[PDB]
Amino acid sequence: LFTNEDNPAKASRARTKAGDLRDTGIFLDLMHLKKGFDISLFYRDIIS
Amino acid sequence: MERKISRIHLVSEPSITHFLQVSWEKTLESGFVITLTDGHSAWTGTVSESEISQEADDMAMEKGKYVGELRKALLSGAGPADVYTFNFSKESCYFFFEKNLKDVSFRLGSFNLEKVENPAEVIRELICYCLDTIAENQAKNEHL
Amino acid sequence: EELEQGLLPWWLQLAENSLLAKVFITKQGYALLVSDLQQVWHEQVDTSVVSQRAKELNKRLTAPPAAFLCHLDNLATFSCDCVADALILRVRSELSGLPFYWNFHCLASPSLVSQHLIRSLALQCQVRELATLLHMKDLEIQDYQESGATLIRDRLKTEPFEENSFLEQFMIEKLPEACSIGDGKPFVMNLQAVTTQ
Amino acid sequence: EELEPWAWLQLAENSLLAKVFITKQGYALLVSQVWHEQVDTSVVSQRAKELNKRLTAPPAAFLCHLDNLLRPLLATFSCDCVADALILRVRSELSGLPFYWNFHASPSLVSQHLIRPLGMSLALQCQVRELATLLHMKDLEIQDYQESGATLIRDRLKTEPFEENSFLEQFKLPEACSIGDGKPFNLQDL
């Protein structure tokens with residue numbers, strides 16, 4: 001997945017569904033496109 | 001050392017005018033020689049240092065603006081920024097032009113002036129230089 | 001001293017110390033109240049002292065007393081001229097078009113001004129406020145735990161605690177952060193100045 | 001001026017904060033603004049012996065008996081309170097206090113001990129804010145429990161996260177002008 005900054009209700013359901021998919025055997029990968037280690041707040045737990 | 005034409009408008013003496021035809025040395029922030037005339041008696045004198053700023057503190061205004069305002073009043077053109085009532089006192093030989101803020105007598109500069117007899121030739125040269133500048137400006141306008 | 005005791009918020013940074021500026025300049029005078037943390041003084045103002053300071057403090061400085069009085073009533077380094085018992089304080093402010101060359105022939109009377117500024121419970125009042133906001137909140141946490149334990153951000157999760165932990169190991173090594181009286185730890189904060197109110 | 005917890009007595013809201021440091025140089029009592037005294041140990045010994053007309057004892061026993069035993073926790077006291085001067089020196093029995101010591105703008109100990117606690121007050125407000133922001137871990141936890149946790153809520157302190165607006169709403173306004181004189185919070189030594 002690709003995004004410059006984290007966008008997020010919507011966030012709760014998104015995190016729940018992401019956790020469910022991770023449980024189903026799905027891997028995730030992402031880096032913020034600003035660069036440093038600054039913007040991963042809304043996706044701290046979403047990614048592995 | 002030159003004489004600059006500054007006809008300060010005397011509210012107290014509308015009949016007897018006063019020109020602060022300053023003959024300044026090569027200094028502005030320190031004491032500068034300011035010369036005055038009325039039509040029948042000129043007031044010359046040498047202004048000392050560290051004493052002209054005592055009245056500036058009496059004025060209780062900014063420094064640096066003091067030097068520029070002294071130049072404006074002494075040289076041609078009274079400055080709109082800090083208008084002083086041109087009370088060039090013949091009764092004391094002390095041409096005090098002051099901005100009496102907050103309705104109180106605040107003096108501007110210690111000018112030790114002395115009354116003389118014959119400023120006729122000096123005033124002649126003053127207005128002659130004025131109109132010579134006028135004539136050369138007119139010729140400049142013509143060729144321009 | 002009536003012009004200071006009956007006259008009575010911040011933190012003027014002087015040459016060697018930062019002191020609260022508890023001065024209320026009026027048309028009848030002005031007395032700067034500075035808690036130097038070293039000496040008790042008496043800030044007094046009179047027309048004669050204003051006149052003499054303005055006229056002879058500097059060779060190029062000469063002003064009437066009404067000038068300073070009124071133009072402070074209408075009102076950036078600070079220099080300290082102190083003798084440790086009769087401080088002739090210099091408040092170099094932007095006054096009269098120059099750095100304000102002034103002599104405060106000083107702090108103020110010990111008892112009344114000590115009550116006003118020197119001599120609290122309100123911090124402990126917020127302590128009980130936080131305790132009350134915490135006290136049965138832990139009970140609600142146990143209610144939640146009994147109902148369930150799911151938490152999306154389970155990474156950020158810890159058991160309910162009490163303020164006693166901070167009363168034990170945080171009422172130490174923390175107050176010593178601002179504990180010495182030299183220049184002065186920033187006193188611009190601590191408005192709730194409860195003793196002043 | 002030799003040694004210099006907090007001990008305080010309630011009377012007239014004066015600067016008399018009845019804490020005394022056990023020392024051989026007389027009294028370091030802060031029941032005073034704060035006065036200071038420096039006297040030789042021997043002079044203290046014979047001074048107490050002269051003022052005691054019934055028994056002569058070393059000052060250590062007096063210090064250990066009168067440190068924090070009777071005044072703080074629980075008949076007119078010898079209060080010669082002129083210019084806030086607590087002269088409790090009467091050679092008789094006043095609530096069982098056998099302390100006989102002639103009690104004589106002194107901001108040394110005031111500045112190092114009284115002006116600083118209003119210097120040393122910023123960190124206590126900092127710790128108050130730290131407690132407030134620590135309670136905001138509870139806020140997100142209860143929000144997630146009540147939104148996605150589908151948990152059972154006590155419905156007593158289901159409150160919005162603590163704010164400076166809530167800080168001023170709670171802060172207690174009659175005690176927002178609280179009595180700062182030396183009163184607890186004896187226990188005010190912290």
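All positions are counted from 1 along the displayed chain.
This deposition comes from electron microscopy, 4.3 Å.
Even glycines carry a Cβ here, placed using N, Cα and C.
Mutagenesis annotation in Swiss-Prot: D:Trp6 to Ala (Swiss-Prot position 13), described as Does not affect ability to participate in V(D)J recombination; the structure shown retains the original residue. A coil conformation is recorded for D:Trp6 (mutagenesis position) in the three-state DSSP classification, outside any helix or strand. Note: D:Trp6 (mutagenesis position) has non-local neighbours D:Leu17, D:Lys19, D:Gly182, D:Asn186, D:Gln188, D:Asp189, i.e. same-chain residues 6+ apart with C-beta under 8 A of its own C-beta.
What Swiss-Prot says about the mutagenesis result for D:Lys19 to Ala (Swiss-Prot position 26) is this: Abolished ability to participate in V(D)J recombination. The secondary structure of D:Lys19 (mutagenesis position), as reduced to three states from DSSP, is coil rather than helix or strand.
Mutagenesis annotation in Swiss-Prot: D:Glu93 to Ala (Swiss-Prot position 111), described as Does not affect ability to repair double-strand breaks (DSBs). Does not affect interaction with XRCC4; the structure shown retains the original residue. Sequence-distant contacts (6 or more apart, same chain, Cβ under 8 Å) of D:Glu93 (mutagenesis position) do not exist in this structure.
Where Swiss-Prot documents D:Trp101 to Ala (Swiss-Prot position 119) as a mutagenesis experiment, the accompanying text is: Abolished ability to participate in V(D)J recombination. Sequence-distant neighbours of D:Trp101 (mutagenesis position): residues of the same chain at least 6 apart with a C-beta under 8 Å from its C-beta are D:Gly26, D:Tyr27, D:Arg47, D:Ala48, D:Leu51, D:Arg89.
The local packing around D:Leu152 (mutagenesis position), expressed as other Cβ atoms within 10 Å of its Cβ over all shown chains, amounts to 15. Under mutagenesis, Swiss-Prot gives D:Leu152 to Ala (Swiss-Prot position 174) with this note: Impaired ability to repair double-strand breaks (DSBs). Does not affect interaction with XRCC4.
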Check your understanding: Which of the mutagenesis positions D:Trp6, D:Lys19, D:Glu93, D:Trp101, D:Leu152 have a Cβ less than 8 Å from any Cβ in chain C?
Key -> D:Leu152
Revision key, fill the gap. Counting across all protein chains, other CB atoms within 10 angstroms of the CB of D:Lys19 (mutagenesis position) number 21
